[PDB]
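Please read through the structure below; I'll follow up with questions.
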Amino acid sequence: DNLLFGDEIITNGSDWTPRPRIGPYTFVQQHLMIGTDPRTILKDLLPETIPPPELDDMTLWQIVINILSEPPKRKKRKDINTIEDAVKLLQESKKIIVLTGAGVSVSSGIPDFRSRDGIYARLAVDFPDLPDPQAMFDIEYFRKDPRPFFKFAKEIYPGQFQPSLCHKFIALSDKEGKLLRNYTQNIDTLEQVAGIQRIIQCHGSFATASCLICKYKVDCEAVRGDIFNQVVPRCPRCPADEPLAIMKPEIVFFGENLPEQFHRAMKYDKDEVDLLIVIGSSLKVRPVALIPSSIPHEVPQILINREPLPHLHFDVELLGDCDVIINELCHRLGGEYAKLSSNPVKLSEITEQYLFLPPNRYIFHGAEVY
Amino acid sequence: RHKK
Ligand SMILES: Oc1ccc(/C=C/c2cc(O)cc(O)c2)cc1
Ligand SMILES: Oc1ccc(/C=C/c2cc(O)cc(O)c2)cc1
Ligand SMILES: Oc1ccc(/C=C/c2cc(O)cc(O)c2)cc1
Ligand SMILES: [Zn+2]
């Protein structure tokens, strides 16, 4: 048996008497002594996801210590509630961090390579070894067989997509010099195309490719040929006999470290930002999902997503399609913001109207709290 | 320790 009773609270850095407190290392120590399966604790902390089987037990434990060590979630600031408050913030603020996800590329026409009915349908049909869409970006599977990734690559390649209202909005805030940084999890490289200057591409992009062995870098235009013919692009230097000599695009696959430029940028912007805005991301993947909990709690946070975030407390929640909400905010902002679109032939048949659900919530078109 |  073990020393722990299960009611302990694990601290990092009716209940009328204090519960015992353990460190995450002490906790995991105990569970090692019992020899409990880490997958269990992992399923208790994260019930909605299964760790890939190629994970050694010790790694899983390291992941558990990680999870247990994560910062305290932010208490919603009751000063800030309304969309009015929100625009007042977007005007007064001087060092704004914008955290984006696929929601800023919805209007751009990029297929859902994250859903199970998108490209994943035909790909799964062709490669039945693929468990789920995310495996398309699993580094171990890629090593094993990069075919599905490149059968898929040409579908989302950086040559044929146009920026959204959101991109343009962010780029404009950058011109005006209010944008401290735009952290994006997108790999579509549209942030650049829209002319945002201070971007950090947290999960990489198709901008370059690099051999798996010798780290030989090339431009996206060097590999574009092989990719559009659906041929796995090989390395120039590496001997042909070597099979893993593949030009892998520099997007952060699952199980890979994020670029050091990211961690640097976060350590800097950590104590400078005066407004955080999450746009078009539900924040499911770590460590990026940790960012809102990582900045000073007094900094106001604003959410612009299709769905609320259960695991996170924002001051103002605008729930709906991103471009719609952004458009609304533009109209309230005036100036170059109101002037901001070149594709409003599709925003003229989408409701301008929203419904306010006190004190925080606003429901726009394209929202789904299903 | 901070892998994606
Ligand atoms: O099954 C799972 C496999 C991997 C993970 C990743 C967890 C994680 C937690 C952190 O605090 C930081 C981080 O970089 C990663 C979670 C569950
Ligand atoms: O919140 C979530 C965070 C991550 C994931 C992806 C998991 C995953 C699935 C695979 O088949 C392979 C892999 O390397 C990772 C799913 C949900
Ligand atoms: O501290 C850590 C944080 C994260 C990880 C990642 C593990 C991992 C490995 C894979 O092949 C796929 C995956 O989806 C996740 C490991 C240690
Ligand atoms: Zn090579």
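Shown for chain A, in order and in Swiss-Prot numbering: 144-156, 174-512, 641-658.
So how was this one determined? The header says X-ray crystallography, 3.2 Å.
Quick reminder: no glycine exception, Cβ is built from N, Cα and C everywhere.
For reference, Swiss-Prot lists these features for the protein:
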{"type": "MUTAGEN", "residues": "A:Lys233 to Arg", "note": "Impairs in vitro methylation by SETD7; when associated with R-235, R-236 and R-238"}
{"type": "MUTAGEN", "residues": "A:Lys235 to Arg", "note": "Impairs in vitro methylation by SETD7; when associated with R-233, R-236 and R-238"}
{"type": "MUTAGEN", "residues": "A:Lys236 to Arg", "note": "Impairs in vitro methylation by SETD7; when associated with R-233, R-235 and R-238"}
{"type": "MUTAGEN", "residues": "A:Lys238 to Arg", "note": "Impairs in vitro methylation by SETD7; when associated with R-233, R-235a and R-236"}
{"type": "MUTAGEN", "residues": "A:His363 to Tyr", "note": "Loss of function; abolishes both protein deacetylase, delactylase and decrotonylase activities. Reduces the interaction with CCAR2 and APEX1. Increases acetylation of APEX1"}
{"type": "ACT_SITE", "residues": "A:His363", "note": "active site, proton acceptor"}
{"type": "BINDING", "residues": "A:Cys371, A:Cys374, A:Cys395, A:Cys398", "note": "Zn(2+) binding site"}
{"type": "MUTAGEN", "residues": "A:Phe474 to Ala", "note": "Abolishes phosphorylation at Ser-47, restores deacetylation activity and inhibits DNA damage-induced apoptosis"}
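I'm curious about the neighbourhood of these features; can you describe it?
For the recorded site, A:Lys233 (mutagenesis position), the DSSP three-state label reads coil.
Of all Cβ atoms in the shown protein chains, 8 besides its own fall within 10 Å of the Cβ of A:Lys235 (mutagenesis position).
There are 19 other CB atoms within 10 A of the CB of A:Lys236 (mutagenesis position), with all protein chains counted.
A coil conformation is recorded for A:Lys238 (mutagenesis position) in the three-state DSSP classification, outside any helix or strand. Taking a C-beta cut-off of under 8 Å and a sequence gap of six or more, A:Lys238 (mutagenesis position) has no contacts in its own chain.
All protein chains shown were included, and the count of other CB atoms within 10 Å of the CB of A:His363 (mutagenesis position) stands at 23.
In the three-state DSSP scheme, A:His363 (mutagenesis position) is classed as coil.
Its Cβ taken as reference, A:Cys398 (Zn(2+) binding site) is surrounded by 18 other Cβ atoms within 10 Å in the chains shown.
Taking all protein chains in view, 23 other C-beta atoms sit within 10 angstroms of the C-beta of A:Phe474 (mutagenesis position).
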Can you tell me how far the Cα of A:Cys371 (Zn(2+) binding site) sits from the Cα of A:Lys233 (mutagenesis position), in Å?
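Counting only the Cα atoms, the answer is 39 Å.
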Could you tell me the C-alpha distance between A:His363 (mutagenesis position) and A:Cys398 (Zn(2+) binding site) in angstrom, no decimals?
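Cα-Cα, rounded: 26 Å.
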Among the binding-site residues A:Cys374, A:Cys395, point out the residue whose Cβ has the most other Cβ atoms within 10 Å, with all shown protein chains included in the count.
A:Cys395
What subset of the recorded positions A:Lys233, A:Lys235, A:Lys238, A:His363, A:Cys398, A:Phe474 has a Cβ sitting under 8 Å from a Cβ of chain B?
A:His363
Measure from the Cα of A:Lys233 (mutagenesis position) to the Cα of every one of the recorded positions A:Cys374, A:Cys395, A:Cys398, A:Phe474, then give the nearest.
A:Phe474
Taking the mean position of the Cβ atoms of A:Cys371, A:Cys374, A:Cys395, A:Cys398 as the Zn(2+) site, which residues outside that list, in the same chain, have a Cβ no more than 8 Å away, listed in sequence order?
A:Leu372, A:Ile373, A:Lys375, A:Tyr376, A:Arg394, A:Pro396, A:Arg397, A:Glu402, A:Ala405, A:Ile406, A:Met407
